[PDB]
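Chemist: Take a look at this one; I'll ask things after.
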There are 2 protein chains.
Amino acid sequence: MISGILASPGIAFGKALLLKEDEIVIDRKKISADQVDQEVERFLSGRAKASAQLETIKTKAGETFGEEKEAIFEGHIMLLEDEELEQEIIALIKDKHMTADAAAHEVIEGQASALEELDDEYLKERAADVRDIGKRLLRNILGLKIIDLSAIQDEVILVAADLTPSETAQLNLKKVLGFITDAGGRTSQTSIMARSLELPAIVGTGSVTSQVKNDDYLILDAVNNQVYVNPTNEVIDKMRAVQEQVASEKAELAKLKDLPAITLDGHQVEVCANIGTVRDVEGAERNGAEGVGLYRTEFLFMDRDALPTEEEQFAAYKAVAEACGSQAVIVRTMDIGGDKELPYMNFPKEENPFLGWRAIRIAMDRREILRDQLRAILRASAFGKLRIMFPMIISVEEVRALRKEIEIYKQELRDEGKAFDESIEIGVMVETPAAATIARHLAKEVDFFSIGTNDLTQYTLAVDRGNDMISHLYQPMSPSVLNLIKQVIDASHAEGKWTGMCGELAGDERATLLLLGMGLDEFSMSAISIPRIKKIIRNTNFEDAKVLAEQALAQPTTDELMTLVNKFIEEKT
Amino acid sequence: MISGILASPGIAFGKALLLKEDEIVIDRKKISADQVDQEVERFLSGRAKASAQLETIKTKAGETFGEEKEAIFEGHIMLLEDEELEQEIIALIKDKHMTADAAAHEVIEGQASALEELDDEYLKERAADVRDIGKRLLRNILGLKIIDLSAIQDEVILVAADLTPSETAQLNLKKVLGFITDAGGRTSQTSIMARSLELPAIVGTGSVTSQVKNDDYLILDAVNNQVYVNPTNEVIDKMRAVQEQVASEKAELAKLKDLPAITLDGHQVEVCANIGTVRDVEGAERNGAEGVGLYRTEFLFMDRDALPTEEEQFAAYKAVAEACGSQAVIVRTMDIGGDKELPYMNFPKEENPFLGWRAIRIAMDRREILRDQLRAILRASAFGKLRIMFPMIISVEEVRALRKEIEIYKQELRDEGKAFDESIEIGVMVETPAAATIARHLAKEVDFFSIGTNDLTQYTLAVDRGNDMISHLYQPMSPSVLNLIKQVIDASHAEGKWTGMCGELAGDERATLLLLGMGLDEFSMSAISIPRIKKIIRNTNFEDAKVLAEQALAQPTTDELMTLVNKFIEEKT
């Protein structure tokens, strides 16, 4: 009668793998001065190994799982090589004459210990990944046998007292038919993977590993929450039928699913990822993005040491369009020239880059840039739903000149026997107070708007997004920016178009009810913000938010508008 | 029976002064190479004199007339020392082997000749002042006797074929009872002075100087347009009575006057000067300013090599308040930090000064600055009508924090037995799209607004006022900026306050009908623009302008809005 917390429902049959380790012994014996130089070298020599061995694990994650898991190792490796650790680890040994395994443990444990003080389950899990890096470092200095979970040649079930984030990367998902551990619970990194991977697994067994030996045959019910050890065929049978039900359940659920970001009372909005690079599509899918709301094409340009030609752009766009499957990508034409220069362009310096020769102002002074790019986007639209959107729009003049441009580039494509989506929709960033002001006029001329509040805030308040000295004045949650937001949304709706938002406000927990109440159609953010905002959306009543929004829009003061938001959150969920 | 054009009506009795000169002879004899080095030295040696002699005339103008006439000489002297003249004068002598008096004449004549090609009477007169500088230079190289009009010990009438701007400066106004010349007409610089000086004078005599000898006694009717030469007492009498009528005319007119900038149909606005320094009050009075609409106090701060203390500021403000007589000055608190740094502050660099730590953002981070200044303004208000206005306002928060500040500084003054105008009105620059957006809210909190369109344009369009590369996008005459202007004016009026404008649009001939139609209460500009705009205002019908304004505000395009303005100007005056 053994029961755990069951993190993923399902059924499985296979052999049991047991991870046996040698308790990490730490010597608290003080070292002499002559041993100070030797201990540092041992740390560097031991650190020298993990450096190369950690790199080997990274390459396996990229080929095995992809770039989504490959970069996590770079962060762990980059954090390990942090110059702060080198000076802090060496200082304690040199200053306190402590051992490298005891001194190094304090440094990584010290930071992770600070993270645990946090009162958040999400921050605590990351502290688990950081703790794992130091835990293996001690083995690396001592030189402990590395079982390595990658050396699995046969399908088996994975059983362990607890797994550290480092093992999950170099873990064979195809050869592991499930995961069973006695860790704490869902707050365990590996436990979250079972949920997302959708594979049967337990994490609160409590003491199954002490009852299982390697090569043991076990059947996981993950339905009755029971484990059969060397059971006859009468149980191997029941289970097999339990597994049938499980499979039928999928088959039935497989029909319809649910509705996207929808308030309690039925109001739907889109919620999408802003991206920079195909590589960001992974995070977007991971975080439940319903499409891409802003594809900052600059970022692709800073992903290279030369200006990407029509063809390179096309390919890059095609990949994205395809890595997005059915989903729509809003490809913004290039926005170089505020805090985002590309050095390879060698553009001249400006007194105020953010009020300078930025984005569209360049592509219009150098048509080859605008042309290659729009050409490339159009052509890529033959391969997935793309939209075109323009940055730094300031006038109706600009929009007409660029549409006219599109139309020219469209014909050329037609003439060169090159498909493009003839349906392709065109919109504009509203991220200038100009644009916001003439929103009505612009709304006749485009299919949609996305409000860039980073910029809009910047120009409306004349506060440089980069300038920490006045950051306290950078308030996208001003009665001034909100009003301009409303005015834009309304413009959209008056023409029967829609406004999205890719500025950081979309992703800001504190604006979500207002953005919603004000009728924003689409939110686009860092992928990581998608769930927080989705959550807020799913738990609001839309009508209430309207009332909230309206109130907020009448406040002459941020504080006063923050108050409304807060009393709402108090009274309303 | 001699008749001229009569530039100023009046009567006068006195001796006649005759300016006799020796025709300037120019040698067209080519010089040899050995003479090239000698001719340059002669030019430098001759130029060396005029350098010191011109400086002497400047000092007489400052003490005699004031700073208004002292700076005109600096421009003439600064232009003469222009490095372009040194290279061009020397190049022709060295390259064409020409004489210094013949080569130098071509350089000054060449530029003045280009100015005459202009089709404007105002630009042509300035070409007369530049021509005068080169005319005297030829005498300075030759070394011609200088009668000097400053050597007058007895009251006399001034008679000459024509006077060059240079003579008008070193001219004794108190010892000259009038001016008579046979020049071309009002297009003559000296002719304008008779109008502004309000003294009897003729400029189209045609040939009076050839009929008058120095020391001749002449009576100027300037009423019957006749001159009596050595006439009996019967005419010296009639005239004396004519002069009586003239004096009574003044006495009667001396009652009331007229109305300020008023459209044909009775709509009045204020029209004022923006200033930097007491010294600008002169230009303001000169150009018919009805008060000062913006006293950029920064400029006073850049008039010094140290931060001006409370006391220095007070004095500076007091002077202005007093140099303005009955007139109101709108003293703006200090606006340092976009393109206007004061080097002595050694502030650190910013990535976007114009979106940085500017104006009020400083005075609020360093109260001593705000305090000294507001203290000084208040105290100066005990001495003339002053208003306080704040730059770079972005929120209602900012305004309340600063009013609260005023109130504290007010009490301190009360407690130190220091008068200040308890009536003192407080307003804000609306030059941020934030301010423009929350204009309604701000209007409850201040007594007035002045729209800074230089900045407002800048932030609304995100185009740096400094950046020539994108200057073509800097359009204060956008449907976006105009709308925001309207919205501000309306805010004012809704609270029963008023909006003025000190941005350059106020002074822009092309906005005047719109600004007017949109109900702007007050215009403030460079003094030099006051008459052009006054003229436009005085010749419009206000109702028509409203209609114009309204139309313009609906245009989605600048061009389209320029068209309205133009068809107006065509059809309406």
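Heads up, the Cβ atoms here are built off N, Cα and C, so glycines get one too.
As annotated in Swiss-Prot:
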type	residues	note
MUTAGEN	A:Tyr122 to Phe	Is not detected in polar clusters. Is completely diffused throughout the cytoplasm. Does not affect function in sugar uptake or interaction with TmaR
BINDING	A:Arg296, A:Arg332, A:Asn454, A:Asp455, A:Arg465	phosphoenolpyruvate binding site
BINDING	A:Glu431, A:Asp455	Mg(2+) binding site
MUTAGEN	A:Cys502 to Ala	Inactive; when associated with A-189
ACT_SITE	A:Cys502	active site, proton donor
Chemist: So, in DSSP terms, is A:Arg296 (phosphoenolpyruvate binding site) helix, strand, or coil?
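Modeler: DSSP assigns A:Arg296 (phosphoenolpyruvate binding site) to strand.
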Chemist: Rounded to a whole angstrom, what is the C-alpha distance between A:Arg332 (phosphoenolpyruvate binding site) and A:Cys502 (mutagenesis position)?
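Modeler: Roughly 11 Å, rounded to the nearest whole number.
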Chemist: Across all chains shown, how many C-beta atoms besides its own are within 10 angstroms of the C-beta of A:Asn454 (phosphoenolpyruvate binding site)?
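Modeler: Its Cβ has 16 other Cβ atoms within 10 Å.
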Chemist: Per residue, counting other C-beta atoms within 10 angstroms of the C-beta, which of the binding-site residues A:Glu431, A:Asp455 reaches the highest number?
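Modeler: Of A:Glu431, A:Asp455, the one with the most crowded Cβ is A:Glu431.
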Chemist: Using a 10 Å radius around each Cβ and all protein chains in view, which of these recorded positions has the most neighbours: A:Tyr122, A:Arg296, A:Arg332, A:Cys502?
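Modeler: Going through A:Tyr122, A:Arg296, A:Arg332, A:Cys502 one by one, the largest Cβ count within 10 Å is at A:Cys502.
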Chemist: Of the recorded positions A:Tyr122, A:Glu431, A:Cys502, which one has its Cα closest to the Cα of A:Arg296 (phosphoenolpyruvate binding site)?
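Modeler: Nearest in space to A:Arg296 (phosphoenolpyruvate binding site), counting only the recorded positions, is A:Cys502.
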Chemist: Reduced to three states, what secondary structure does DSSP give A:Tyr122 (mutagenesis position)?
Modeler: helix
Chemist: Which of the three DSSP-derived classes (helix, strand, coil) applies to A:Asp455 (phosphoenolpyruvate binding site)?
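Modeler: SS state of A:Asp455 (phosphoenolpyruvate binding site) = helix.
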Chemist: Among the recorded positions A:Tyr122, A:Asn454, A:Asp455, A:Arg465, whose Cα is within 10 A of the Cα of A:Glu431 (Mg(2+) binding site)?
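Modeler: The recorded positions passing the 10 Å Cα test are A:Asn454, A:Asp455.
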Chemist: Between the Cα atoms of A:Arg465 (phosphoenolpyruvate binding site) and A:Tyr122 (mutagenesis position), find the distance and write it as a whole number of Å.
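Modeler: A:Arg465 (phosphoenolpyruvate binding site) and A:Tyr122 (mutagenesis position) have their Cα atoms 28 Å apart.
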Chemist: Hey, what's the Cβ neighbour count for A:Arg465 (phosphoenolpyruvate binding site) at 10 Å?
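Modeler: Total other Cβ atoms inside 10 Å, all chains included: 17.
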Chemist: Could you give the Cα-Cα distance between A:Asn454 (phosphoenolpyruvate binding site) and A:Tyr122 (mutagenesis position), in whole Å?
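Modeler: One finds 27 Å between the Cα atoms of these residues.
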Chemist: To the nearest Å, how far is the Cα of A:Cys502 (mutagenesis position) from the Cα of A:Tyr122 (mutagenesis position)?
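Modeler: Between the alpha carbons of A:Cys502 (mutagenesis position) and A:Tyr122 (mutagenesis position) there are 25 Å.
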Chemist: Three-state secondary structure of A:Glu431 (Mg(2+) binding site) from DSSP?
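Modeler: Looking at the DSSP assignment, A:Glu431 (Mg(2+) binding site) belongs to neither helix nor strand, so coil.
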